Amino acid sequence: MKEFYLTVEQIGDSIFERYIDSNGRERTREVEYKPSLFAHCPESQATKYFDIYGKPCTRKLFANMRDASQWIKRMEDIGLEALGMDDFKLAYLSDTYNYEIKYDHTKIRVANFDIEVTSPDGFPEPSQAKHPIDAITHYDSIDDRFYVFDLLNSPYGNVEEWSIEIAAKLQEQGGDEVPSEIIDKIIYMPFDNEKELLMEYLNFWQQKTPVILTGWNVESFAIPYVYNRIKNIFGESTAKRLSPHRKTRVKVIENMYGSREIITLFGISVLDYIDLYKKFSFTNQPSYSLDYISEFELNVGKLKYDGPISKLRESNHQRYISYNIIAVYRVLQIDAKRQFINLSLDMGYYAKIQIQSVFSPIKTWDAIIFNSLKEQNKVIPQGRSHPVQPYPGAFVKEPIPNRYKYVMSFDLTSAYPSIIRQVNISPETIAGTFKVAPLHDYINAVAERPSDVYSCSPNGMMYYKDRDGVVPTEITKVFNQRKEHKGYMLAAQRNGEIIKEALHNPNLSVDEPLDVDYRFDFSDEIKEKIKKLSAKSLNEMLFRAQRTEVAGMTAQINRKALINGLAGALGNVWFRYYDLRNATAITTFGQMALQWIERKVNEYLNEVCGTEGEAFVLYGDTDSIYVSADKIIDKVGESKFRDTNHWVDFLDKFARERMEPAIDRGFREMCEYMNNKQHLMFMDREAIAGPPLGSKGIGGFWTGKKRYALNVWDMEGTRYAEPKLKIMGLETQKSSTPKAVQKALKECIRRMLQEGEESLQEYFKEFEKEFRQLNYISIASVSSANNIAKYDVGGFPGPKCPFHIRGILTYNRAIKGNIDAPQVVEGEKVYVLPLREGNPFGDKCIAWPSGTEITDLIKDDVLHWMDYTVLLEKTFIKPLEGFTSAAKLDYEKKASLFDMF
DNA sequence: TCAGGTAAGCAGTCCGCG
DNA sequence: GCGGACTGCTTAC
Ligand SMILES: Nc1ncnc2c1ncn2[C@H]1C[C@H](O)[C@@H](COP(=O)(O)OP(=O)(O)OP(=O)(O)O)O1
Ligand SMILES: [Ca+2]
Ligand SMILES: [Ca+2]
Ligand SMILES: [Ca+2]
Ligand SMILES: [Ca+2]
Ligand SMILES: [Ca+2]
């Protein structure tokens, strides 16, 4: 087999690499890598190395990496560019793996671990590590085993061994319900003292050294805690055994308002699953506790126990250990679904970076572009310092607030990357500038044609047309991968709808789910069998379809994020190829494209309707348009349609056969106007939206920019079994809105769009009447909490104190002296509730850590003093008032002359 | 919130507005 | 009471 790296490090003048050799075995080597860097040289000097602009370079081979680094410094001292890859391990990987890497995940050791630490004096600070580690569960992907290290004897209590038999029993049997499918995979090791636990753990670690290390909050908690605890007990050298090269560094993580410390373990790639989730999931959650995320992703109930976590080991060690094991399993279950580890490995090996670098698009692209250029003996420029400067972004159309009955939407496929490819935007393809006219002049095609030679953007930039830039070349490759995965995602989605339809008529039989590949549209034969399956088999198929769709979503949206990151990287001062000429070339072209095509679509539709000056495009944002289809529907007449699906077909056909050809013609003209290299503006139909046929539903509404709701029947070719709301920006979509309020507001919107005014008024009256019974957590607002210290003045709100920060200070006074009460963590999220006049907390709100119940010693007082009226008005009524006035509707029935009877 | 761009919405504070 | 200047937070792209 072809070899592949596992990890790579520079330690002094040595490269330390762990790798899989040609026989599939893990090996480690130290290599005295001699790096090369480059300097510009005279034309008369024969060379095969050229910078990206075609200027000749001489290669400078160094005795060692430190010599190379010192040379860079001296070149700065002289004032001359020092060219080439200055991150020497990336150059080492490029030299060592000079081919597309084919990796085998089954040979990569993926460790997932979680530790427990009993602490009677509050949160166990990792940097102090003053409390014993009393449990470690460590799952190894190669062994497929959960290794459990259990401390029986502690200063905080002596306990009995954990029982696997009790662990397997139902909660209703007094057991822990450790899933039966992992029971046989547990390797349980009890220890009489902490020193032997940790020594054995380190020996185990040497034997089974993680390549990828993950878990929940492992980078901020588990790793620093284990490292510091071992350091405290045994000394530094023993703690450094966590690194296979015995090298570690305390790394200071700085944010806007403070810093924290993590431990870098050389020769290990730490991918904390919380950070994987935050980057790759495209959610924003009210809380990031594992119990909250597990419930969200897997629909598993919260791990329940009595009393504080600090007394759980002494009161119920059995449950203590079981929940440690389950917590490790939950992360593995999330990953089986979301496949973020597989994503990281894919992207990492593609770019030829340290796997943990997938968190940085700048580093990822720097390595992709470097490897690409290196193949052509081209030499990358030196990174430079740039002051951060603002620059212009997308255009967003100001919509007229209103109901909109029938709507078809269209938007560009991979807009910014397609602009890059079309215009040929790259560092080395810059050809010059042209004198710019107002943007309006290009939009309306009255401005002079920018160039008869070069490919142009309306920001004034011109680009070569003879060859593709390295940015268009490399972005195309990742775009093509994205497209393949999106194909699989959409097929799984369509397949899902086939199953949902069949579930309307399940068969009374005993059978199995069909063995099918959900990434491909079901054949006629599969469809026929599905129509004969039981509800049990259908639901199992639906679950598998949806898992396939999730896998496709992960693969596609994060490849989309990567290529969109390259467009963004051109406006990031840390990027090697930072250039505001190129960043603005993209964004300004985007602004032109949207407004150009708005004009074109308006012109086309006024023509087919025999009108003049009417606006069919009601809205657009960045690369999208929303077209009113009322007149198209009315041209055939609603009476002519058999059912909803009938007019959806008609609009689908109209969009595909009339709109899209018109749109394509408009963009082809724009391509030629800008003299672009290749037409790649593909604005495909997204949504077909409208009320159910014969209903009083309003179909859709806008309140303003980035705030709208549509009742959608077909989305990018997926015809829904049931209509689905596309809601953007409104309070139902914000993590700050109370959960129960999101639900109620969503139902209000559903009723508005599908059923009409009367239905809405019915639901509002009921929600208003019953909402005080809602659980306090379900009606609490949510906010991130930054700068708590800034606004704290002797425990009281300072000037300009934010409402949520005020809440935290109220909490802090109410729990003062309690070393045990949960502390609000700076930068994390809190629930927030308003408090009625004259409450014992002495202020208008209280806040507490999100994802948790408020501590018992104030809970009853919070509940008693909760201001339900203020809560209702702020989170429910005011947004609803916004929705209904926009839609020209009333949420409360107006008096009429019929009331006289 | 270490990690990737800008546009733009709403909550809330402070304070003006005769 | 609303709105403008401003901060904070959170979305849509
Ligand atoms: N998370 C992001 N980071 C940077 N730029 C973004 C992001 N989301 C959107 N953009 C910019 C770049 C996109 O090309 C452009 C249009 O957004 P959007 O329509 O959501 O994606 P897209 O056009 O790239 O892909 P799709 O093919 O799924 O529509 O807005
Ligand atoms: Ca725990
Ligand atoms: Ca798009
Ligand atoms: Ca059937
Ligand atoms: Ca879009
Ligand atoms: Ca599309």
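First residue shown is number 1, and so on along the chain.
Backbone N, Cα and C atoms are what each Cβ position is placed from, and that goes for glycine too.
Listed in Swiss-Prot:
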{"type": "BINDING", "residues": "A:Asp411, A:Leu412, A:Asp623", "note": "Mg(2+) 4 binding site"}
{"type": "BINDING", "residues": "A:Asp411, A:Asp623", "note": "Mg(2+) 3 binding site"}
{"type": "MUTAGEN", "residues": "A:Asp621 to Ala", "note": "Drastic decrease in the efficiency of incorporation of dGMP"}
{"type": "MUTAGEN", "residues": "A:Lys706 to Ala", "note": "Almost complete loss of polymerase activity"}
{"type": "MUTAGEN", "residues": "A:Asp714 to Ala", "note": "Complete loss of viral replication"}
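Recorded features from Swiss-Prot, shown on the structure.
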residue	record	Cβ contacts under 8 Å, 6 or more apart
A:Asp411	Mg(2+) 4 binding site	A:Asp623, A:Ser624, A:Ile625, A:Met683, A:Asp684, A:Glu686
A:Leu412	Mg(2+) 4 binding site	A:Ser418, A:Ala593, A:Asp623, A:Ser624, A:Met681, A:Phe682, A:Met683
A:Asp621	mutagenesis position	A:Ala394, A:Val396, A:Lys397, A:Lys705, A:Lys706
A:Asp714	mutagenesis position	A:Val648, A:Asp652, A:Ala687, A:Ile688, A:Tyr720
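A strand conformation is recorded for A:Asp621 (mutagenesis position) in the three-state DSSP classification. Listed recorded positions: A:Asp411, A:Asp621, A:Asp623, A:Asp714. Those with a CB atom under 6 Å from ligand 1: A:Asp411, A:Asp623. In this structure, A:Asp411, A:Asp623 are the recorded positions from A:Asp411, A:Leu412, A:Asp623, A:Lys706, A:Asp714 whose C-beta falls under 6 Å of some atom of ligand 5.
Ranking the recorded positions A:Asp623, A:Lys706 by other CB atoms within 10 A of the CB puts A:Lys706 at the bottom.
The secondary structure of A:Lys706 (mutagenesis position), as reduced to three states from DSSP, is coil rather than helix or strand.
Listed in chain order, the extra residues whose Cβ falls within 8 Å of the Cβ center of the Mg(2+) 4 site residues A:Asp411, A:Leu412, A:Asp623 are A:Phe410, A:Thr413, A:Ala415, A:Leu594, A:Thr622, A:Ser624, A:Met683. Ligand 3 lies under 6 Å from the Cβ of A:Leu412, out of the recorded positions A:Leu412, A:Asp621, A:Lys706, A:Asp714.
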